[PDB]
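**Student:** Mind having a look at this structure? Questions to follow.
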Amino acid sequence: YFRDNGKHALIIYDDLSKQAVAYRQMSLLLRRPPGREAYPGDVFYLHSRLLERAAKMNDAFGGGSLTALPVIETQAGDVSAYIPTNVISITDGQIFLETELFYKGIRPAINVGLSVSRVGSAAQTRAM
Amino acid sequence: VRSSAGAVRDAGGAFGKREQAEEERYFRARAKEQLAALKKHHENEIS
Amino acid sequence: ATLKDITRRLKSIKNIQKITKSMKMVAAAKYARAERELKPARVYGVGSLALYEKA
């Protein structure tokens, strides 16, 4: 609504790894056949159709925007898991938080080595 | 299960980072020395 | 960890073990040579110290 009415919005799904679990429970109780790790087949779609709504409308469509900051939770840093990889291949950037950095005193634990942002140059003030 | 060449730096454990640093420090030193020699040659070859 | 983590770690440790075995062999050869060369130098140096402990 906000992005369609020329305003700017920010949405923070927290977590998406629990929406995936709720969807899996629904799908298993409707008797739909399971998939990998028991998640339904349509588990990528579930998220891709959801994170694709965070657009940046041009000035003809109001100019409004909707940023999204999905939060995923990995297991012992296994970024290679199923839902983490799906959402990593869906989103633009990433912000890797690591426990080894959290306890080494670096807080926020952002792992600047791996953290990425496709926009990069653009969307940054000239001084910064 | 076997082992292959260039596996210590594929794991990326402690030995991988240790080796990467042991290489980078040495080659930074040698690059500094070579750059100094290059500057000296530049100056000595102007005439 | 996962299977790939364990596989990579196992391969790395196997390489490390191979390298340390080779280095043990090299060090043993160099040790044998060093002992061989140390005997005469042992007598020579002990002689050179002779004076101070005698006077």
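Sequence positions for chain B are given in Swiss-Prot numbering; the residues included correspond to 33-79, in order.
Quick check of the header: electron microscopy, 11.9 Å.
Here the Cβ of each residue, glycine as well, is placed from N, Cα and C on the backbone.
For the mutagenesis of B:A46 to V, Swiss-Prot gives this note: Strongly impairs F(1)F(o)-ATP synthase-binding. The structure shown keeps the original residue. Experimental mutagenesis is annotated in Swiss-Prot for B:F47 to A, with the remark: Strongly impairs F(1)F(o)-ATP synthase-binding. Quoting Swiss-Prot on the mutagenesis of B:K49 to A: No effect on F(1)F(o)-ATP synthase-binding. Listed in Swiss-Prot is the mutagenesis experiment B:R50 to A, annotated as follows: Strongly impairs F(1)F(o)-ATP synthase-binding. Quoted from Swiss-Prot, the note attached to the mutagenesis of B:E51 to A states: No effect on F(1)F(o)-ATP synthase-binding. Here the residue is the original one, but Swiss-Prot notes a mutagenesis experiment at this spot, B:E51 to A: Retains its inhibitory activity at pH 8.2 although it still forms a homotetramer at high pH. For the mutagenesis result B:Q52 to A, the note given in Swiss-Prot is Impairs F(1)F(o)-ATP synthase-binding. B:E54 to A appears in Swiss-Prot as a published mutagenesis result, with the remark: No effect on F(1)F(o)-ATP synthase-binding. Record note (Swiss-Prot) on the mutagenesis of B:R62 to A: Impairs F(1)F(o)-ATP synthase-binding. Here the residue is the original one, while Swiss-Prot reports the published mutagenesis B:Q66 to A with the comment Impairs F(1)F(o)-ATP synthase-binding. For the published mutagenesis B:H74 to K, Swiss-Prot gives the following note: Retains its inhibitory activity at pH 8.2 and does not form a homotetramer at high pH.
Context for these features, please: burial, neighbours, distances.
**Tutor:** Of all Cβ atoms in the protein chains displayed, 9 besides its own lie within 10 Å of the Cβ of B:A46 (mutagenesis position).
Sequence-distant neighbours of B:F47 (mutagenesis position) (same chain, 6+ residues apart, CB-CB distance under 8 A): B:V40.
Listed in sequence order, the residues of the same chain lying 6 or more apart from B:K49 (mutagenesis position) and placing their CB within less than 8 Å of its CB: none are present.
In the three-state DSSP scheme, B:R50 (mutagenesis position) falls into the helix class. Of all Cβ atoms in the shown protein chains, 12 besides its own fall within 10 Å of the Cβ of B:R50 (mutagenesis position).
Long-range Cβ proximity for B:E51 (mutagenesis position), meaning a same-chain Cβ under 8 A and a gap of 6 or more residues, is found for B:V40, B:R41.
Residues within less than 8 Å, Cβ to Cβ, of B:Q52 (mutagenesis position) and separated from it by at least 6 positions along the same chain comprise B:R41.
B:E54 (mutagenesis position) is surrounded by 10 other CB atoms, counting those within 10 A of its CB over all protein chains shown.
Cβ neighbours within 10 Å of B:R62 (mutagenesis position), excluding its own Cβ and spanning all shown chains: 10.
Of all the Cβ atoms in the protein chains shown, 11 others lie within 10 Å of the Cβ of B:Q66 (mutagenesis position).
If you draw a 10 Å sphere around the CB of B:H74 (mutagenesis position), it holds 9 other CB atoms from the protein chains shown.
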**Student:** Take the C-alpha atoms of B:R50 (mutagenesis position) and B:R62 (mutagenesis position) and report the distance between them in angstrom, rounded.
**Tutor:** 19
**Student:** Nearest by CA distance to B:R62 (mutagenesis position): which of the mutagenesis positions is it, out of B:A46, B:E54, B:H74?
**Tutor:** B:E54
